[PDB]
Amino acid sequence: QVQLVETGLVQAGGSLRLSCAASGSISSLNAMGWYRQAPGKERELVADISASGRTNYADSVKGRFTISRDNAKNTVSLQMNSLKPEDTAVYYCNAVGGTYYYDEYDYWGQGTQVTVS
Amino acid sequence: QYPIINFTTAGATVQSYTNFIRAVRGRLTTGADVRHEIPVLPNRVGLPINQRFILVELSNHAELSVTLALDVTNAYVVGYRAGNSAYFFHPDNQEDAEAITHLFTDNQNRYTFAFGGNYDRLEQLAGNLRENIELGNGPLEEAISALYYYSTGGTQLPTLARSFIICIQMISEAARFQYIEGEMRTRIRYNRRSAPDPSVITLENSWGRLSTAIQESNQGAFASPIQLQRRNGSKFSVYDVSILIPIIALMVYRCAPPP
Ligand SMILES: [Cl-]
């Protein structure tokens, strides 16, 4: 019982913010992050962050995207600046958790379309 | 009354450590379920409670001692005994809560923690990420001390979490990954303490997804890639089981074997 909710057309070089809140039986919730897929291509990790503050970033978006996490409300943010048409894709929130291993569950959001240029 | 594997850091060697881990991998798995050359841990739903646990008794030169309990289905530490007191992580489900009641049934003080054994929670409590906590014989001898002294009112919560982090990796994670067993063997051998690097952290985080990816694979080929990191923290992807064979020693049960 764990659900993900994704809030958040942009012009090239503009900014955009995506959020992902979690709720329900998330006691041992670990990392949370954002993947993306441009149709026909493939899912790419974009960013993720552990409640403990460990941040990861795809090379492509370093210095452009910033991922933040608010533990108080189990929510994750994605600040996307200097958008390129190449960033156009369906973006998926992702959450991993488990008391007996980091990724006992691997839940995905329904995705939000992002269109650039 | 569960089987008990014994290890001491006092006089520890690369060989005694290996025999230890080897014996631990052997007690976790009957060996009946092997897929793509990698043994799968027993399934949790069917498993009789008298086959669910394994005890690891640790000692050090101080001659202090704690007994950890490992879950045969995940190989994780689920709790430990020290003296006449036993302590367990918060279990995710109710079925697992029940099973815990069969461990260390003879000491007067049982306790459940207000937190799971998940790294993010442990790292928070410890005030340190895994990459900031050194591993090796030294660290282990210290974890043992601190786990023990917790049952006497000697060690505070932060040091307990840290110590959990050390034991879980040097034991559970090493049982799961031969690559990680190898990391520990290098330390010790040379008498080092060092924090684990990305290549290690990232594996410890993807054991679950890795197991699924392999068991749901198409004759090995992953439906979708697993993101890993090299020693230098450069990101990369694995799509096929054949390249993980030397890396991973055990898989958590995800699917039924494909006939
Ligand atoms: Cl560590």
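Chain B uses Swiss-Prot numbers throughout; the residues present, in order, are 40-298.
Method reported for this entry: X-ray crystallography, 2.5 Å.
From the backbone N, Cα and C atoms, a Cβ is placed for every residue, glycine too.
Some features that Swiss-Prot has for this protein:
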| type | residues | note |
| --- | --- | --- |
| MUTAGEN | B:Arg83 to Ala | No effect on the toxic activity but suppresses the vascular leak syndrome |
| MUTAGEN | B:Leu109 to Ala or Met | No effect on the toxic activity or the vascular leak syndrome |
| MUTAGEN | B:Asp110 to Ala, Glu or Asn | Suppresses the toxic activity |
| MUTAGEN | B:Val111 to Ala or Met | No effect on the toxic activity or the vascular leak syndrome |
| BINDING | B:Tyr115, B:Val116, B:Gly156, B:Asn157, B:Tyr158 | AMP binding site |
| MUTAGEN | B:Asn132 to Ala | No effect on the toxic activity but Suppresses the vascular leak syndrome |
| ACT_SITE | B:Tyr158 | active site |
| ACT_SITE | B:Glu212 | active site |
| ACT_SITE | B:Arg215 | active site |
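Farthest C-alpha pair in the AMP-binding residues B:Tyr115, B:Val116, B:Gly156, B:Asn157, B:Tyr158: 12 Å apart.
The local packing around B:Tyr115 (AMP binding site), expressed as other Cβ atoms within 10 Å of its Cβ over all shown chains, amounts to 25. Checking the recorded positions B:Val116, B:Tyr158, B:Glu212 against chain A with a Cβ-Cβ cut-off of under 8 Å leaves B:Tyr158.
By the criterion of other Cβ atoms within 10 Å of the residue's own Cβ, the least surrounded of the recorded positions B:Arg83, B:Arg215 is B:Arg83. Straight-line distance linking the Cα atoms of B:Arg83 (mutagenesis position) and B:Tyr115 (AMP binding site), rounded to a whole number, equals 13 Å. Ranked by CA distance from B:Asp110 (mutagenesis position), the recorded positions B:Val116, B:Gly156, B:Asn157, B:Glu212, B:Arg215 have B:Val116 at the top as the closest. Counting other C-beta atoms within 10 Å of each candidate's C-beta, the recorded positions B:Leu109, B:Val116 are led by B:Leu109.
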